[PDB]
Amino acid sequence: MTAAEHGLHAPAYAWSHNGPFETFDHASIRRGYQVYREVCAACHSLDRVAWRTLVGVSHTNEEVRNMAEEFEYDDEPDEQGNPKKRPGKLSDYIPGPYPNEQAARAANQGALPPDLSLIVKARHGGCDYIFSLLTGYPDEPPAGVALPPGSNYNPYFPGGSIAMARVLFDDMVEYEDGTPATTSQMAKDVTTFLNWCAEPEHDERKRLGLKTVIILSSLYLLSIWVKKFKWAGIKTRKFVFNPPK
Amino acid sequence: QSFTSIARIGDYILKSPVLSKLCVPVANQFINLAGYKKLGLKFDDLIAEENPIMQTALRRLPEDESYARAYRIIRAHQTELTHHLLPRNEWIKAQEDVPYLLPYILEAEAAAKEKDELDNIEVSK
Amino acid sequence: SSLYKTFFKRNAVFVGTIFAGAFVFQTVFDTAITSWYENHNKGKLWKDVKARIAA
Amino acid sequence: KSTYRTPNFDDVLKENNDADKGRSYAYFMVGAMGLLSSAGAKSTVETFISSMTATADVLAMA
Amino acid sequence: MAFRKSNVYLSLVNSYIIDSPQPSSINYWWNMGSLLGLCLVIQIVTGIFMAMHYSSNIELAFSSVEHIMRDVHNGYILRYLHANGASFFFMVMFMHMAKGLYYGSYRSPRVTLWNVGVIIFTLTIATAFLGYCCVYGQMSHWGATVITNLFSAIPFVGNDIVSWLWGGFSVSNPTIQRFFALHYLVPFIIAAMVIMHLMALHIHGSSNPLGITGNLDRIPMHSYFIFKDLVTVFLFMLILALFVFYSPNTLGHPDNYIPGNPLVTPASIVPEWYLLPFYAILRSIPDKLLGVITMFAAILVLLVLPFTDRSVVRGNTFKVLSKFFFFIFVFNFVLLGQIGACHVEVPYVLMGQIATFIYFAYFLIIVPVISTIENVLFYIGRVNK
Amino acid sequence: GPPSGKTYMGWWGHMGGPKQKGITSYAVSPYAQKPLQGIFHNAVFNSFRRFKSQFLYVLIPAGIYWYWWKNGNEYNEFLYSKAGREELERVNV
Ligand code: HEC
Ligand code: HEC
Ligand code: HEC
Ligand SMILES: COc1c(O)c(C)c(C/C=C(\C)CC/C=C(\C)CC/C=C(/C)CC/C=C(\C)CC/C=C(\C)CCC=C(C)C)c(O)c1OC
Ligand SMILES: C/C=C(C)/C=C/C=C/[C@H](OC)[C@@H](C)[C@@H](OC)[C@@H](C)CCc1oc2c(O)c(OC)cc(OC)c2c(=O)c1C
């Protein structure tokens, strides 16, 4: 199939979480959340992530509580049955920008910004893809490419024509920890944050794997030895034939 | 495939000097590559025995050949399980790789075929 | 290995001792692994990030 | 050949200066396999049993 | 006599696992069967614990699986074990089948054993498909759509069978709820078929790598093979563990992390890897009916081998031409799989059609021709007259 | 119990094999044997033999298929590049 239709292969960046013994970098997760809140959240929902999961990961119990309370959620009807709102709690899920699909399409030239809860696992390339997409918008499309009105060119997206315009620009965010908010830095951070949203069990999963693999390896090496011992009499057994008179 | 049939085709090739000089050398090379002789086996020891013809045949085999087949088979399993081959001096030589069970098999197939023929004979008046 | 004959003296290890040793192993092994893991990832953990935060 | 003439096992037999040499090694291996298995089985059982405890999303402090 | 022999229940255990006489020479290729029983157990246990947290309603299925992944303690371990285990179940089954093919295990007196195995294989393929649909991701919806549609190729009543399977106008709630119910049931029917498989195995015992009788030298299952089985059980668990903990999604499809959408079929749709060779076979026939008939025939043709293998010796160990063509068959099968993973494009379409021919030609032409030639070669190479 | 059909395998004491006579076997307790460490120096060069006889049966069919695969792939790549769009229109429909 043509290269344009397939999309440009995303290269392999040196993510700090790549490697069997590597955990996520939690400071990057912390920063990624800010980029998500200040840039992405205007068009992208994050439906599967509950506030409580942030605690002990990227924020404190107090910080998350404040963040949740900035949003109103439907509450149980009062004594008389009329509906009533309520500030958010830790048990709630991060709210999305649109009330329904139709309202989301209207605000984006008819396109639908997907939920990002699983985006890292729902695309070949994973982090490499997401990062590359965000930092891969050329100022001008290659010569000859007739880009439809309202569309944008990005070599990493299949078909090259994507409905999301470039949204990351240098210093559009003021990192709370003082880090220089370059576009590639912000891309690196949200992407790390989105990987955690999709794989919250990552750090713990690899820790368990380490114990599991050590025990199983030992059991394997050990069983070989035990088997050879139990078979030694059979393996070294010897026969002699003396034809009967 | 019956041994009567393998014999029919094989003998036809063996008689005709055209085919006989063309095939046998190929067949000889095939037999050496097979490798069964390195385990101490004779080809006839390799015939699948779980059928009535082969049971009739093995039953009719003289004692001495029977005890011999038994030793060769046991020796082959033991060598196979040790992942080795026998020392070269113990391999079966071509002169020894004789079709010792073949005559008993052919005889039983003929007896069997005749019964099948006689049980189904039509009659004309 | 005479180290074996001191503890078990030519006899195999009995299930009771095996079970008991397993409970011990479970705890020891877990701490050893968690320690190495957290150390290998020093700087990236939330523990480390919280130290550089004050609010 | 005479059945009383036992074939050569020299290549397999250990020069017995330490009688319980193979026994100690075998029993240590068997014992260690028994230990790591029991710990493994215990961990497997707890993993499954704990999947039935209250889920993270239902521990709401009303 | 010993209690293990006298007790009604224990004697079954004794005759099948303790005193069962095994041919002394079976190699590690004979360890696959126990690995298959182990796989069956892993799938059943992990599936029941997950069922406890799963909702089959089409509106909740995908989220209920995300709930298992996020909120259930050790939930991701159960799901990843189940998903990766299904793949491992197929890898081992192919090896178990390939072993049978190579050693003439399908031959008399083990024909019944082989036939039951073919049934288990069909049931296992159906069970995995039903499970895959339960996730209700994009691949789930379209997989359910495409596969239930296979039956529309049946003349006259085909579309009726499909609407009946669906429970409506298209793959919807009724469909996913019945597929979960059926996914839970089939594993138990497979278990009953495995017992029938072991029953046929017991009357004649296992075969061996030499292809000849094992009656002159047997050793008890207990101790020898129990511990030899243990060696591969751990190696199997180690490798499964590497995937479950270190690379849990490498054997799946990213599109199944997207909720099913009835109005859009992804351009990236690709069947599960273990179904690729069959998919390729179907795709190679440019006709609807014939495509589905040929694909099903690719499975049923396995039943023909006891009749087309004309050899007078069981197995390929001492057969030069048969060994060569066996490997042509294996690699041809891998090719069929690589073609299934490719686009319906020029070089690929023709290669798939030729590989499909080679697949069927192996059972119907190559084996009978080659086995006959080998029969004759064995004869003229020793008869001096 | 109920009559059982004749098979090709019996049980200990009546396995169904032919009568054995003249064969004498010998064995030595695994306990009396040199603990697992001798599988080297004596059992190393001897190994790798059950693949030196087999690799050709595996390699040749593998080679044929890998080459065939590489070729068709590289041809597909050419067909979908600029240089091959002419040939593409020809071989396509
Ligand atoms: C609204 C103006 C947007 C903002 C702010 C961001 N995104 Fe977006 N995104 C938007 C649309 C309209 C689309 C649809 C694209 C299409 O052609 O259908 C998207 C899509 C994405 C995707 C998915 C791409 C794919 O492979 O299908 C990703 C990974 C994505 N967006 C990421 C992303 C991030 C991380 C953002 C903040 C840094 C961000 N988006 C902002 C619209 C808008
Ligand atoms: C209820 C008991 C139950 C049994 C018994 C069971 N499963 Fe499942 N299986 C499930 C549930 C629940 C799901 C959905 C969760 C999931 O996706 O893993 C599932 C999903 C699947 C999936 C999809 C995996 C994925 O990608 O998420 C496959 C494939 C599968 N099962 C294969 C099997 C096989 C093969 C067997 C039997 C040999 C089996 N299952 C037995 C309950 C069961
Ligand atoms: C289509 C073929 C086929 C399938 C599928 C199959 N089997 Fe078998 N099985 C056989 C044959 C044939 C043998 C006899 C092999 C021999 O002795 O040479 C066998 C033997 C066995 C053995 C004995 C040990 C061994 O590996 O030879 C066990 C145990 C076994 N199978 C279990 C299973 C289980 C469990 C499943 C599936 C869940 C399964 N089989 C599926 C064909 C099959
Ligand atoms: C002649 O050759 C042989 C041979 O004969 C045999 C037997 C073996 C050995 C292998 C086997 C016997 C394999 C057998 C496997 C099976 C019979 C599989 C049966 C499968 C099942 C899944 C059983 C059903 C189980 C359950 C319902 C339990 C799950 C549920 C639970 C734990 C409930 C949980 C709930 C709560 C509330 C705690 C060989 O290896 C062999 O060749 C060397
Ligand atoms: C209620 C129970 C029912 C209805 C059971 C039905 C069982 C059917 C068969 O099993 C016996 C069937 C699964 C088996 O055919 C022999 C497989 C090889 C089918 C292979 C198969 O997979 C696909 C797939 O997985 C997809 O996913 C995204 C998409 C697909 O197209 C794009 C296919 C496809 O085109 C084919 C042929």
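If you check the header, you will see the structure was determined by X-ray crystallography, 2.3 Å.
For all residues, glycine too, the Cβ spot is worked out from N, Cα and C.
Pulled from Swiss-Prot:
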- E:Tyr16, E:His202: ubiquinone binding site (BINDING)
- E:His82, E:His183: heme b b562 binding site (BINDING)
- E:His96, E:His197: heme b b566 binding site (BINDING)
- E:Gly131 to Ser: In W7: Causes respiratory deficiency (MUTAGEN)
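Sequence features, as recorded in Swiss-Prot, placed on the structure.
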{"residue": "E:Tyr16", "record": "ubiquinone binding site", "CB count, 10 Å": "14"}
{"residue": "E:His82", "record": "heme b b562 binding site", "CB count, 10 Å": "20"}
{"residue": "E:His96", "record": "heme b b566 binding site", "CB count, 10 Å": "20"}
{"residue": "E:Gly131", "record": "mutagenesis position", "CB count, 10 Å": "22"}
{"residue": "E:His183", "record": "heme b b562 binding site", "CB count, 10 Å": "21"}
{"residue": "E:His197", "record": "heme b b566 binding site", "CB count, 10 Å": "21"}
{"residue": "E:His202", "record": "ubiquinone binding site", "CB count, 10 Å": "15"}
Rounded inter-Cα distance in Å - E:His82 (heme b b562 binding site), E:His197 (heme b b566 binding site): 24
Nearest-integer angstrom distance between the alpha carbons (Cα) of E:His202 (ubiquinone binding site) and E:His183 (heme b b562 binding site): 30
Cα-nearest neighbour of E:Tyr16 (ubiquinone binding site) within the listed binding-site residues, E:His96, E:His183, E:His197: E:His197
Entries of E:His82, E:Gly131, E:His183 (recorded positions) sitting next to ligand 3, with Cβ under 6 Å as the cut-off: none
Entries of E:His96, E:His183, E:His197 which, being binding-site residues, have CA atoms within 10 angstroms of E:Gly131 (mutagenesis position): E:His183
Distance from E:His197 (heme b b566 binding site) back to E:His183 (heme b b562 binding site), taken between C-alpha atoms, in Å: 21
Candidates near ligand 2 among the binding-site residues E:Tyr16, E:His96, E:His197, E:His202, judged by a Cβ under 6 angstroms: none
